[PDB]
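Inspection log for the structure reproduced underneath, given as structure tokens.
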Amino acid sequence: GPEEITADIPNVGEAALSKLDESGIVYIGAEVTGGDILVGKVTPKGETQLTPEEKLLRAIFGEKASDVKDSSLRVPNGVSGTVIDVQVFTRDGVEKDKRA
Amino acid sequence: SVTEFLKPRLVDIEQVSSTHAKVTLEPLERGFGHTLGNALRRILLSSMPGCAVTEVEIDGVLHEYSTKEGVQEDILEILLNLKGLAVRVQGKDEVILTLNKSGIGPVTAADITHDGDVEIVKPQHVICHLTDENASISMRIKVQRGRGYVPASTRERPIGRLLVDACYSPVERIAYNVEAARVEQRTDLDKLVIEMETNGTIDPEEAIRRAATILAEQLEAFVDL
Amino acid sequence: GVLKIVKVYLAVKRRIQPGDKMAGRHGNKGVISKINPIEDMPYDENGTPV
């Protein structure tokens, strides 16, 4: 499957997603420092067999947390500044998000 | 006697301008003129308290690196202009002023909403310019009291609140001169004239008294030892 | 194989500090060694520091 830019990163907490908009992109004018998430992206991991432990995890914590990885863009250590501009380039035929 | 020193007093205060003054101390013994003058100059240039703008909020802006439609200046230039605003706060250590303006023309310090405890000493201070008839600007300005230079970097906030470095020192420059004083029956006494240039937000006499109090409180540690 | 690209721009302000390189127009370059307080700088008869 394809990689998705999205606001639903299951493992991270609520605060770390406070500066992202509905499309998973940092707001214009936000003050960021090292380690802050700029763009939220998830990489799918796929297995068609569900072990009983995996079934228990899916039942308790939901199926979204499973079969998904984290590959978000983060500010490098020792880098700070203010978000002044964001530009989105989308391939033709692909649905555009709200920010675009 | 030789162990008794004649002590100075504030004799003359001349107001050349609203931001320029002269203070006269007389009489002084041999060598005490420069000794007092250098210390007073250092204390006045280093330790005077004042009020300064620290935070700004504008409705349509998100950060300092943007522009507002109908305003000829960038947000950064507006903040730099606001850094130079001279305000005398007489009742509190923190206040919030409101500015609302609309129509073509310069927006200055006289357009700030009146407050009982806040005095604007330079109403002609230009803040920005509106170049469109259907253009309005509204802002909230946070002013607080302190001393010295505090950059905003050294000191979460919502998006749209802009920080500005605070320079609380009201004194712009200090000079002093020692002349020969004409006392009743002695010719070995001096007179100290202190020329003070400020921003008009502090009285020269209270500044001199505050400097003397600071010097005395710092010196009282050497008395006991 | 590329679906989307997102570019983000960060702006920062750099102030002067010891270790920065200053220069003139006559080949006189140097490095700042100290930031001196205003009352320690030399001044003229009018009290204007350098």
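Numbering, chain B: per Swiss-Prot, residues 4-158, 165-234 in sequence.
Recorded method for this deposit: electron microscopy, 2.6 Å.
Just so it is clear, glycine is given a Cβ too, placed from its N, Cα and C backbone atoms.
Less than 8 angstroms from the CB of B:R45 (mutagenesis position) sits no same-chain residue that is six or more residues away. Record note (Swiss-Prot) on the mutagenesis of B:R45 to C: In rpoA112; temperature-sensitive, blocks RNA polymerase assembly.
Per Swiss-Prot, mutagenesis B:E165 to K is noted as: 5-fold decrease in CRP-class II promoter-dependent transcription. The DSSP secondary structure for B:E165 (mutagenesis position) is coil. Listed in sequence order, the residues of the same chain lying 6 or more apart from B:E165 (mutagenesis position) and placing their CB within less than 8 Å of its CB: none are present.
In Swiss-Prot, a published mutagenesis experiment is listed as B:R191 to C, annotated In rpoA101; temperature-sensitive. DSSP assigns B:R191 (mutagenesis position) to coil in the three-state reduction, placing it in neither a helix nor a strand.
Counting every protein chain shown, the number of other Cβ atoms lying within 10 Å of the Cβ of B:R191 (mutagenesis position) is 11.
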